[PDB]
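**Q** Pasting a structure below so you can have a look.
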Amino acid sequence: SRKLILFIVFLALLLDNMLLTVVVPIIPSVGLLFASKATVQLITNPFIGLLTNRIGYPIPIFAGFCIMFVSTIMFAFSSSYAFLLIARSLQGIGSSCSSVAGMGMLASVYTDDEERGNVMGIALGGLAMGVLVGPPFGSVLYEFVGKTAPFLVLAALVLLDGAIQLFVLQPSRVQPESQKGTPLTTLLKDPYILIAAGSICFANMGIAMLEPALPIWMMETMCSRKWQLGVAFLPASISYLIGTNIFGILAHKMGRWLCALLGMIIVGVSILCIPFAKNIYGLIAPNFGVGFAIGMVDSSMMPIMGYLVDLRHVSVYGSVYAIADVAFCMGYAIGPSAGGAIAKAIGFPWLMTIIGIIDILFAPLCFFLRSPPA
Ligand SMILES: COc1cc2c(cc1OC)[C@H]1C[C@@H](OC(=O)[C@@H](N)C(C)C)[C@H](CC(C)C)CN1CC2
């Protein structure tokens, strides 16, 4: 059925993101390792995009379990920096495979735009939920048992997920797609695919510049307590969960172009409002708005990728969702380091204001998605 595939993609994304996050609080126990996974995923996304059109979705969505499970074990038994880096790179390839192949399969199964909206919303809700229950899970287990409890529990969990894969997807038989998909070059030459991918990129780059540089600006102006840095962003996750689980539904009613436009403005007018907050209490509302609007944008531009592909090019979703994932991961690849560097160069408030201005100025470019020609 289709709901089984939806649940399998949801659980895959959830477990992959629990892993990306769980590792965060264990690494201090600092260089390019934090972005190794993201940049490796950015490298290996288009390859899965072209591979899903050559061998099918199952085999390259099941290769997620076989690879992420190896990472979750390699992290469980990591001693040197080289082992940690190769484990994070293997995770990155696993997250690629899972995200690209799973979103492509969700697009190829739910062939109606209205239902594809809700399905992509639910999958991104899986992403958000995994990110939300990640740091808790890891820490709790790290403090109560040791540095190997979270990784072994997630190994068991991805093993169960891979069993569901083997007994639902049946990747035993290779199966090429029905028609030759449009080459990635032509897809990237289109203006509307570029606009949607750019919207997702800019939104996620704003978040990924905010997150690892807000504790820095906090410990020097607010003098917040140690645990305050943890709650300083939990509103963003919770709001992203809410937004990307409800707007996958609300967007096709409101109009995906309008949802994305309003989505980015809200991102802009919230990120711009972060530097004006002086105390942790005043930091909540703009962070909530940031998360809510990032969800507004993501759940509304993820269906529109497959929609534009169905409306303009041939109906093969591997390459276009590889493009959208590249958009995503560009943020968590470049944004953290570049934002830290810019904050050290000019200043964190000016960096957040630049991000906000760029987002508010780029938002009106989403009106071009009101009615694209065929
Ligand atoms: C390991 O270290 C990290 C820890 C964390 C992150 C990245 C890290 O490294 C990369 C991101 C993940 C975000 O979101 C996501 O992954 C998802 N949106 C998907 C679409 C990428 C999240 C955005 C929402 C609050 C709006 C913010 N943080 C949470 C913790």
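Residue numbering in chain A adheres to Swiss-Prot, whereby the residues present occupy positions 18-46, 131-475 in order.
The deposited model was determined using electron microscopy, 3.4 Å.
Heads up, the Cβ atoms here are built off N, Cα and C, so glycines get one too.
Swiss-Prot documents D33 to A as a published mutagenesis change and attaches the note Abolishes dopamine uptake. Among the mutagenesis results in Swiss-Prot, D33 to N has the note: Abolishes dopamine uptake. Abolishes serotonin uptake. The residue drawn here is the original one. For the mutagenesis experiment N34 to A, the note given by Swiss-Prot reads: Abolishes binding to reserpine. Reduces binding to dihydrotetrabenazine. Reduces serotonin uptake. In Swiss-Prot, a published mutagenesis experiment is listed as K138 to A, annotated Reduces dopamine uptake. Abolishes binding to dihydrotetrabenazine. Abolishes serotonin uptake. Among the sequence features in Swiss-Prot, the mutagenesis site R189 to Q is noted as follows: Abolishes serotonin uptake. Taken from Swiss-Prot, the feature serotonin binding site applies to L228, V232, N305, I308, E312, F334, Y341, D399, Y433, supported by experimental evidence. Quoted from Swiss-Prot, the note on mutagenesis experiment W318 to R is: Abolishes binding to dihydrotetrabenazine. Per Swiss-Prot, mutagenesis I339 to A or N is noted as: Abolishes serotonin uptake. Annotation of the mutagenesis experiment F429 to A in Swiss-Prot: Abolishes binding to reserpine. Reduces serotonin uptake.
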**Q** Between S46 and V131 the model skips 84 residues; how long is the Cα-Cα span in Å?
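**A** The answer is 10 Å, taken between the two Cα atoms.
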**Q** Taking just the CA atoms, what is the gap between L228 (serotonin binding site) and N34 (mutagenesis position) in Å?
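**A** Given the Cα positions, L228 (serotonin binding site) is 6 Å from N34 (mutagenesis position).
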**Q** Whole-number answer please: how many Å between the C-alpha atoms of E312 (serotonin binding site) and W318 (mutagenesis position)?
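**A** Given the Cα positions, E312 (serotonin binding site) is 11 Å from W318 (mutagenesis position).
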**Q** What Cα-Cα separation, expressed in whole Å, is found between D33 (mutagenesis position) and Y433 (serotonin binding site)?
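**A** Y433 (serotonin binding site) has its Cα 15 Å from the Cα of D33 (mutagenesis position).
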**Q** Which recorded positions from the set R189, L228, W318, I339, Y433 have a C-beta atom lying less than 6 Å away from ligand 1?
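**A** So the answer is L228, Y433.
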**Q** Counting only residues 6+ apart in the same chain, whose Cβ is under 8 Å from the Cβ of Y433 (serotonin binding site)?
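**A** Residues satisfying the criterion: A136, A139, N305, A309.
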**Q** Round to a whole number and give the Cα-to-Cα distance in Å for the pair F429 (mutagenesis position) and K138 (mutagenesis position).
**A** 13
**Q** Cα within 10 Å of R189 (mutagenesis position): which of the recorded positions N34, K138, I339, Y341 qualify?
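**A** Within 10 Å of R189 (mutagenesis position): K138.
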**Q** Between the Cα atoms of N34 (mutagenesis position) and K138 (mutagenesis position), what distance do you get, rounded to the nearest Å?
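**A** It is 12 Å, counting Cα to Cα.
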**Q** So which one is it: of the recorded positions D33, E312, which has the fewest other Cβ atoms within 10 Å?
**A** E312
